[PDB]
Amino acid sequence: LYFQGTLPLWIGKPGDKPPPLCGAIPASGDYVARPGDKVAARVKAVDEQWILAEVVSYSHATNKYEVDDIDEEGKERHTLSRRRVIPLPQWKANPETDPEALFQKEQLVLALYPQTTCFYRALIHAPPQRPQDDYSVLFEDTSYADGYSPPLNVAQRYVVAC
Amino acid sequence: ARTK
């Protein structure tokens, strides 16, 4: 009710690799997202910007997605090369069992910024040590002399490779 | 999209 789309914790058995789209584990090279899946989509801005979007369809003929920008005003459609679409994780990685499926300190990532529907460049400050905790990240911010925000929390749901 |  309150937390629509919250991610399940990956629980693997012996000898199971953390799968593609578990935390930091990348999608396979031929991966195709389904209608309804959430993605980071690189679109033209005013400049380009990674936005939170929802897949509408994919054409294997053109290798282009149709995606809808998720905004409060209503949807805007974009047609994008698969090169401009990063699938969001479908599981959160459990640091207690699959710590290697988390982005490590200082890794460059794209992360959702608070009170936006956009992804921006950030460095990992700390991966979570417990499954109930999120990432701490430093966002690039050119308004500050050293170029970075203070540490801000971002759920695994909204941190992807840059 | 809502930007920062």
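We count from 1, first residue shown onward.
Keep in mind that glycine also has a Cβ here, set from the backbone N, Cα and C atoms.
Take the CB of A:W50 (mutagenesis position) and look out to 10 A: across all protein chains shown you find 24 other CB atoms. According to Swiss-Prot, the mutagenesis experiment A:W50 to A (Swiss-Prot position 175) carries this note: Does not strongly affect binding to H3K4me.
Proximity of A:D69 (mutagenesis position) to non-local residues of its own chain (separation of 6 or more, Cβ distance below 8 Å) is seen for A:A41, A:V43, A:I51, A:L52, A:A53, A:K75, A:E76, A:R77, A:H78, A:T117, given in sequence order. Swiss-Prot lists A:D69 to A or R (Swiss-Prot position 194) among its mutagenesis entries, and the accompanying note reads: Abolishes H3K4me3 binding.
Every protein chain shown contributes to the tally, and the Cβ of A:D71 (mutagenesis position) ends up with 14 other Cβ atoms within 10 Å. Per Swiss-Prot, mutagenesis A:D71 to R (Swiss-Prot position 196) is noted as: Abolishes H3K4me3 binding.
Classification of A:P89 (mutagenesis position) by DSSP places it in coil, neither helical nor stranded. Within the same chain, residues at least six positions away from A:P89 (mutagenesis position) with a Cβ under 8 Å of its Cβ are A:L7, A:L21, A:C22, A:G23, A:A24, A:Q156, A:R157, A:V159, A:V160. In Swiss-Prot, the entry for mutagenesis A:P89 to A (Swiss-Prot position 214) states: Does not strongly affect binding to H3K4me. The structure shown retains the original residue.
What Swiss-Prot says about the mutagenesis result for A:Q115 to A (Swiss-Prot position 240) is this: Slightly reduced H3K4me3 binding. The Cβ neighbour count for A:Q115 (mutagenesis position), using a 10 Å radius over every protein chain in view, is 7. A coil conformation is recorded for A:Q115 (mutagenesis position) in the three-state DSSP classification, outside any helix or strand.
Per Swiss-Prot, mutagenesis A:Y120 to F (Swiss-Prot position 245) is noted as: Reduced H3K4me3 binding. Sequence-distant neighbours of A:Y120 (mutagenesis position) (same chain, six or more apart, CB under 8 Å from its CB) are A:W50, A:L110, A:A111, A:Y113, A:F139, A:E140, listed in sequence order.
Separating the Cα atoms of A:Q115 (mutagenesis position) and A:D71 (mutagenesis position) is a whole-number distance of 12 Å. Proximity to chain B (CB-CB distance below 8 Å) holds for A:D69, A:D71, A:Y120 among the mutagenesis positions A:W50, A:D69, A:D71, A:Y120. Chain tracing stops at A:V46 and picks up again at A:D47, leaving 2 residues unmodelled; the C-alpha atoms of these two are 6 Å apart.
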